[PDB]
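Read through the structure below, which is laid out as structure tokens, and then see the notes.
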Amino acid sequence: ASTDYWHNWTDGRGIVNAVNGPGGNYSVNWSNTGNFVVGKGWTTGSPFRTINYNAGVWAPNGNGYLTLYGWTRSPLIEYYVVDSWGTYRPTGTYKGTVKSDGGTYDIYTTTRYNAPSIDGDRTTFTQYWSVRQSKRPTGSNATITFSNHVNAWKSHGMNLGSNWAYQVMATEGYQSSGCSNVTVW
């Protein structure tokens, strides 16, 4: 599938060299960062989307996530399906687990306050996570059947908003260095 959206956000610290490659491809090299999110996907998320991706390079040197990433509005939800990471495995309020795409993911909720949201302002919102129990092998074709996560989330009272903002296979980093290369379709 053709991704139609390019996501490149940095808070401004350090170097975040994000390359908008051809079609579904992108790379990032980063060093001395603060927080940043780069990814390719779709302007409007769907709870029915099967995301295919191939991380040709996944080489964080510190804290970074290789992860499905998106938002909904009404209510405002920032959500993740984390397939891999660097030094730090993200967690939250454990809600249970879901098996999907040859992996088992833990489900968490967190809540952000005094934190910048999609609309560019500091506010309060809820994060939904599926985080794989162990790092997913990279380098081969992988899929994320998002509906598996949407459903299992639902089973735990975690409902997504009616209004769907973007949905990307992303590289996210926090105060770290490294590189990635990911192809999304």
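So for chain A, numbering is Swiss-Prot's, and the shown residues are 29-213, in order.
From the backbone N, Cα and C atoms, a Cβ is placed for every residue, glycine too.
Taking the Cβ of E106 (mutagenesis position) as centre and 10 Å as the limit, one finds 19 other Cβ atoms among all the protein chains shown. Quoted from Swiss-Prot, the note attached to the mutagenesis of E106 to S states: Drastically reduced activity.
Summarising the annotation, Swiss-Prot assigns active site, nucleophile to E106.
One mutagenesis experiment named in Swiss-Prot is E200 to S, and its note says Drastically reduced activity. Sequence-distant contacts of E200 (mutagenesis position), defined by Cβ-Cβ distance under 8 angstroms and a gap of at least six in the same chain, are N63, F64, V65, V66, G92, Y93, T95, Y97.
The active site, proton donor annotation in Swiss-Prot covers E200. Reduced to three states, the DSSP call for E200 (mutagenesis position) is strand.
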